[PDB]
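Enquirer: Please see the structure below; I have some questions.
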Amino acid sequence: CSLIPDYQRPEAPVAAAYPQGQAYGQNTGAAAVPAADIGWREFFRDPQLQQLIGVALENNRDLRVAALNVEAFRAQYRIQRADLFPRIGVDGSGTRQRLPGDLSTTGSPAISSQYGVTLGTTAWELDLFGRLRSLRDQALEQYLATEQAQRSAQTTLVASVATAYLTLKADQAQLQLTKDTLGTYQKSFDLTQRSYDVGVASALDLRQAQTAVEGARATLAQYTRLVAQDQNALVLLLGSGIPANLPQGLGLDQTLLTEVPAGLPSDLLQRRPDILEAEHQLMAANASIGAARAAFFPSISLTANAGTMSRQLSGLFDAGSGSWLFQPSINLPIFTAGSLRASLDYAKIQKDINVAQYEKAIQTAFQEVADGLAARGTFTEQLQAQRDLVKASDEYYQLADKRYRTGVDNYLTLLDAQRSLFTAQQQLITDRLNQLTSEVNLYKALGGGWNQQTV
Amino acid sequence: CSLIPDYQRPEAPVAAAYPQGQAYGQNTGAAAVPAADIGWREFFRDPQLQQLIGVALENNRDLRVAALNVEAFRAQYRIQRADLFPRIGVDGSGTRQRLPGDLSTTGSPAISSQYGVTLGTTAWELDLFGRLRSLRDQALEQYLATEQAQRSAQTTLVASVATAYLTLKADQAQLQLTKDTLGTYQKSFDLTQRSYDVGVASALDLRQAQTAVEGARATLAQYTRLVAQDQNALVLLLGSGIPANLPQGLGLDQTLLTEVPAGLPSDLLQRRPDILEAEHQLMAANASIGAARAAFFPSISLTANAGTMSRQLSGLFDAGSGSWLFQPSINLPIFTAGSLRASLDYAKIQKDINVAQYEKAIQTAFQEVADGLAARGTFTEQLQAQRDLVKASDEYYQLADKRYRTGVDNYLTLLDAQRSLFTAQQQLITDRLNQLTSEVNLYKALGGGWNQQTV
Amino acid sequence: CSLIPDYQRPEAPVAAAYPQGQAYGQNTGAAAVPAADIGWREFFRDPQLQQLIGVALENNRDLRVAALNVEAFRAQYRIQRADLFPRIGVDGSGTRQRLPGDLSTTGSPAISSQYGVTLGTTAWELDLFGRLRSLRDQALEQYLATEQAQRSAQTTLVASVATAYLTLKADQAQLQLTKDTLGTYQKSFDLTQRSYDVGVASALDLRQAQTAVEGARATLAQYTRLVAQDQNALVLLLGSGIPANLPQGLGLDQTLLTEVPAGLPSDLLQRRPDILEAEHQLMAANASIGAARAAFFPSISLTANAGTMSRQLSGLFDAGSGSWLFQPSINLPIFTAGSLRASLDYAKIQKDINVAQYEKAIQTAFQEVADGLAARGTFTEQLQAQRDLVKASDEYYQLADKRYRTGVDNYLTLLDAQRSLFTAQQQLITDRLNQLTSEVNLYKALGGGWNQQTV
């Protein structure tokens, strides 16, 4: 006679399609393969980043805490599963007592000493009504909830290592462009110091060129420390240090990522691990309903023992000294003060709070995926505009070079065209860094990379 | 006799007046109508914002978690109140035992059955020294603490919906200005393309106009993204989507929300919810002192019982079989190994943990209110300087338009003046967003939006 | 017998030296005096900041919570250490029997009773195989973990008050320079208003003068707001107000601090506090697996009595009415169905979890220290570039002042030169702020805010 109630799936409050507008693109229907099935070996193309994630899934320690928390709750489920069963041990019953002359058996103050070992249960409570069954069911639901949360931890780790590597590549490209702008400012100050010695340029243009060079040196040192900062952050996120023999990974100009189907908002309820973690927390509260409801009914205990008793220790292995104890007990609360109804509606409160936790998880997951959809809809237009800016600034540089080569234009204006080209490329690097990090965050938000390859 | 210690509250470490200087305003005297009295309908002037609070206030999930955690701790208080009273029920306790020949009555190994069903209690205590009653009002004051926590959760919900809606309107106005800057850049590029196709302008300023247009299209894609992400954030924070029948929402430069009287710093000790939460955790710590003190005094307990006992199982109809037990049980710990000093010491240490927690909540409340007062004091000067900036740039554009319409300058300088006026309007909208965000956080920090009208 | 397993030979999860690159200067090798025995009075040369740290230590409330948590775990260690020693305490027992005539010892249904007062113990277990010994060892090592957590809280509080005071003083300097820029713009607007009222400059130059002045007055109000917010944040981090009798502090130009020798990565895990509290949580997990391994063994328990009993109230303290009870019990389980095995596995997994958290703590310490070393290596050459920029703009301003005093250029070009000099000093002051706040963060990351008294 089990008393866990019938499970009822809570409805999702999310509308059945991802939101439309001027910033989004056109959605598709159901996908043959969702995002939670293409692994981090196919979605991540370049070999260096695949080797870094293959290192960081093993050497990092937060994923190790996640997997060990899973195996800890294996042990914690095994506790309750064995608590459903007896504990067949021994015990030693020894009562050496002194009573007055009125209370004893001899009519005199006497020291009586009966002591002898015996095996059997120590108040083993048998489970007629399903309260121990529902406690181990709660333990099993908590176990597989946390082994869904381990997949959620691996998802966040793969996304964080990917964003750390992409910011490392983009920030060392920024460092190279600031080094090149420092080179052009140094050449312009060299020419202004040359024209200052001869006498064409006054000392005001010399001080202006010197302020420009010192600003470029400050920018160069700041990007040097930023490369050091996010390289140390990647050393943290890999667990171990960066290995030496990494392959020549693909730069930012190639297609570093693959296309991912968005799908339906109702498809997300079975694939993202945070959703299906909060769902099994809700099933654990569903088992706690039965754990609190199975207190109203008669709980049955057993106390059995079997072993030899004696008076002296010397005559404990002989004939006629066998013994055995059998003691059942039933128990039924006629009128408590309201602790059982308080435990029942407290379990119902925990059930509805975990309903709210599951539904909040669906809402935040839908918001993160709609964030990723809006960014994937707008960054293609932003980077098309930015690459047209880079191409127009490069054509302006080539025309300033073509005016310089024939002689009608100075070298300082050619260096101004070089620095406007480098400002255009420094903007392009950061816009593509924002595109790639939001693409990785969208892949995390849909189903994440838990499988290694496509299944 | 009860044993809970008497409680006077700790005084506030923060000053008796809000800070003064060049940033703040003059101090108001007191509050006849304080800040927590004014509801969100007599504070928020948008009917759209009133409808969005009316949706989000009962259709959220985290506020639902708080409002059900209140019910959870009422269930825990019902547990602790019901454990004052005995466990009056029915039980049937049979013992079948084998005894060896030395321990039996007749001297021969035989059996002896004790099959008797009884009614009554097992091991309940009455504490006339005040241990269970101190645990009872500890549970009561944890309930009062978490209902104050529920009020603070609704307060932060109201502040977050208001800030998300104000940033949504500000990003709408940002997008409507970025479309016009893109219009003026595209029109200036069409003029330079016509000037290039005839032959007046070179290719260099044509590439400059192309880079300007592509910068405008990049920032247009960025603001479409940012508007879509802000709508997704407000879909998260309402709980459901934006509903259908929204009324008219007024502008951003009008009176979006009325002024709030600040009052004294001591009025936070009664109006603010989180300070009252720390207050009730402090008096629950005093109740826990009274519980962990009352174990020195002797506990009086008894296991009352009344039933029908017999050797045989089939019989209880006899008139003489009205069996009953009384069994009182009184204990007294006279000298342990310093267990009870350690328990009383740990409870007193928890009390002056919660003292420090209480005045740390006071100090963070005072800091949030003082930053809100500084924002009130400085944003009037900043926003008036910003409106004078916008008036100056508007008059400059009007004079450039008069200069163009008479015929002296061309249309490119008119488009440059128009872009300067658009940049001034953009910075005005950002500063007004900052003012409204800081005053919503000030209203959140003073007393919050709990009730609607007066009591 | 004790069953706590042996401690393991430590492997390093880190390279044996701080990294090298363009940012990193050069390793200093090992150090004689580490970074933890440099107290905050021989490190912070600023006497005003030293009194501010003194107020922040004897007045803030997070240190009250931390030191009171250490006191709470002293009480918890005593309440778990006291479980070895026998809880002896005089008590009072009694029964009042109603057995029927089938069950009575005489043959008629009668009333029987047996009561008495006995000095003795109740269900005391003798810790023969070290389970409660292992639990008090666990409580002792969690006490040491709580003490190292208090040391970590104190060094982070010293760092936070140093950085808050430092940003306060730097934003005082920022407010003073933007008040000077507002002065120069107001004087340039006075000159342009005269040059308009006479007739030379048109109204468009007057509108550029107004847009400059209103931009500057907006930024002046913004920095008054920001100084007020940062001073209220410093009031939060102190817990008490700024005291009145402060000495004259040192400005940001001269050395407020000195460089602390970093050393090797091998004395982090001896000097840093959070690594040590992770180490003591690991030791507590070793004691937990000691108790779990001792759980297989037989757990002997005892009761005892030395008092008197009788059946009558008026004669229980007569001669020869003494009583005495001895109750030994050897108890070992044989069949546990995988419960004690499961709790053993759960404690081994707690050991592995605390190993992983200790190793994570070493990795986060190494990452934060390496970021501090990056900042120390780069901010020197960046600040040299910034000071050369300020000196070149100051020479440019001296040349523009010579051109003004002779009579070649008007006063508006000198105000343009002051506009450039002031923003040069703006960027210099915020860069020196970044250097000093990252130096304080490195000093926290090596873990040296603890000692003021002797060792």
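By the numbers in Swiss-Prot, the shown part of chain B spans 18-472.
So this one's electron microscopy, 3.6 Å, going by the header.
Each residue, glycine too, has its Cβ placed from N, Cα and C.
According to Swiss-Prot, the protein has these features:
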- B:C18 to G, F or W: No palmitoylation occurs. The protein functions normally in antibiotic efflux (MUTAGEN)
- B:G216 to A: Abolishes complex formation (MUTAGEN)
- B:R420 to A: Abolishes complex formation (MUTAGEN)
- B:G424 to A: Abolishes complex formation (MUTAGEN)
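Each of the listed features needs to be described in terms of its position in the shown structure.
Expert: DSSP classifies B:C18 (mutagenesis position) as coil under the three-state reduction. Here the Cβ of B:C18 (mutagenesis position) has 7 other Cβ atoms within 10 Å, regardless of which shown protein chain they belong to.
Taking all protein chains in view, 7 other C-beta atoms sit within 10 angstroms of the C-beta of B:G216 (mutagenesis position). Look at B:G216 (mutagenesis position): DSSP puts it in coil.
According to DSSP, B:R420 (mutagenesis position) sits within a helical segment. Within the same chain, residues at least 6 positions away in sequence whose Cβ sits under 8 Å from that of B:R420 (mutagenesis position) are B:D426, B:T430.
Over all protein chains present, the Cβ of B:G424 (mutagenesis position) has 7 other Cβ atoms lying within 10 Å.
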Enquirer: Between the Cα atoms of B:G216 (mutagenesis position) and B:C18 (mutagenesis position), find the distance and write it as a whole number of Å.
Expert: 105
Enquirer: Sorry to bug you, but what's the C-alpha spacing from B:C18 (mutagenesis position) to B:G424 (mutagenesis position), rounded to the closest Å?
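Expert: With distance taken Cα to Cα, B:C18 (mutagenesis position) is 99 Å from B:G424 (mutagenesis position).
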